[PDB]
Amino acid sequence: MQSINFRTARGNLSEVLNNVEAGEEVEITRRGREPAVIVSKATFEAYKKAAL
Amino acid sequence: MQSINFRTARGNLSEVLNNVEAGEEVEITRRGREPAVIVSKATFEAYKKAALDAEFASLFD
DNA sequence: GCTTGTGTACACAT
DNA sequence: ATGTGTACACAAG
């Protein structure tokens, strides 16, 4: 799981989304803020489905 | 689950990440390409754990 | 009589 | 040194 800061994610979002499409889970971090994870919709939906 | 295009996400990423922190699940769609979902790490990690607990005891037979 | 994506980029303010 | 907003461009679909 790659972990990138906000500035990097905004300037390289296309490359972020390409990695995500390839199955990768990308963590976006901000100073003093909780991290966010960008994941393929299909993967996300499968996880939630299995959880439910 | 809100759903936005790529141009909106990049131009307003700070605003998206704020909504995500508030518990919101945001779908990002590039024209004709497969969607990505931005979700709080905590939520994501909880979903994965619950997914892993589901297929555990059953395995193997 | 257009639309979205992608890439650089500057210019505060924290 | 990183976030956040503002102009964009320009090019590609």
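Along the chain as shown, residues are numbered 1 onward.
If you're wondering, the header gives X-ray crystallography, 3.9 Å.
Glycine residues also receive a Cβ, built from the backbone N, Cα and C atoms like all the rest.
Listed in Swiss-Prot:
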- A:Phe44 to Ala: Significantly decreases repressor activity, binds DNA less well, inhibits doc normally (MUTAGEN)
- A:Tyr47 to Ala: Decreases repressor activity, binds DNA less well, inhibits doc normally (MUTAGEN)
- A:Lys48 to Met: Decreases repressor activity, binds DNA less well, inhibits doc normally (MUTAGEN)
Residue, out of the mutagenesis positions A:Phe44, A:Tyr47, whose Cβ gathers the largest set of other Cβ atoms within 10 Å:
A:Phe44
With every protein chain in view, how many other Cβ atoms are within 10 Å of the Cβ of A:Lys48 (mutagenesis position)?
17
